[PDB]
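Student: What follows is a structure written as structure tokens; I'll ask about it next.
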Amino acid sequence: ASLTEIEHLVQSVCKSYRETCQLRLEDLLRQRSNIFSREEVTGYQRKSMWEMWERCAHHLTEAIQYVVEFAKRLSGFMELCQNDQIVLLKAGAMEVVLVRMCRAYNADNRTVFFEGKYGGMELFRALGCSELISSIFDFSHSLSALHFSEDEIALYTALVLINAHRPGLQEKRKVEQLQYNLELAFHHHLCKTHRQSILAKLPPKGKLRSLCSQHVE
Ligand SMILES: COc1ccc2c(n1)CCN(C(=O)CCCC(=O)O)[C@H]2C(=O)Nc1cc(F)c2c(c1)CCC2(C)C
């Protein structure tokens, strides 16, 4: 794999991300000042857990679909066998959503984008799982401190998906090749942008999978 192929891969992954990100960074930052009022927060708190689940499950399910589309546009992903495509998405898609979420999170006031405005974690009180929700907020908070660029997110989330250690894979070696090239791309790009320093601050790969255990519970 030459320098030309590696930079092509970087640009390609970043393009796919751009086309499948759902919420434009520009929009999210501008909307940071648009914050749910205390009356609105109360309105969300009064809703049933069933309604809040319906709303959240709809928005996240949609977010999952954008991640599937991202995967489809990654060089080599569609060339993998049926079984491996599904195994990877099943294991990684929700982890990618979680990472993508840090973009929609404002660390100055500890709020997240939801249904047109920014609200804190108390917005989700009717769900009755303050632990899971605080941990999601903590995770987005610790990722926000890194100032993840759009392209770092693209490359990093490509690696969250293209993991050759997912159990159930048939063509393990073809997934390794793809992972290897994406790692070269990620590392090359951190080099060129002087952002090597973030490597040692990214959350461990089993730490993403430990928040999705209790998600599925
Ligand atoms: C992957 O990154 C993100 C981040 C936020 C949103 C999305 N993606 C999907 C679009 N969206 C909307 O609210 C779109 C509604 C458009 C409409 O009005 O119909 C957002 C949302 O879903 N935010 C959001 C959704 C959540 F389910 C949660 C949080 C937050 C925290 C806690 C919890 C995990 C419960």
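Residue numbering in chain A adheres to Swiss-Prot, whereby the residues present occupy positions 265-481 in order.
For this deposited structure, the header notes the method as X-ray crystallography, 2.5 Å.
Every residue, even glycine, has its Cβ placed from backbone N, Cα and C.
Pulled these features from Swiss-Prot for this protein:
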{"type": "MUTAGEN", "residues": "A327 to F", "note": "Completely abolishes transcriptional activity"}
{"type": "MUTAGEN", "residues": "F378 to Q", "note": "Completely abolishes transcriptional activity"}
{"type": "MUTAGEN", "residues": "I397 to N", "note": "Nearly abolishes transcriptional activity"}
Student: In Å, rounded, how far does the Cα of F378 (mutagenesis position) sit from the Cα of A327 (mutagenesis position)?
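Tutor: Answer for this pair: 12 Å between alpha carbons.
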Student: Going along the chain, which residues six or more apart from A327 (mutagenesis position) have their CB under 8 A from its CB?
Tutor: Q286, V361, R364
Student: Around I397 (mutagenesis position), which residues of its chain at least 6 apart sit with Cβ under 8 Å of its Cβ?
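Tutor: Long-range Cβ contacts: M385, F388, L391.
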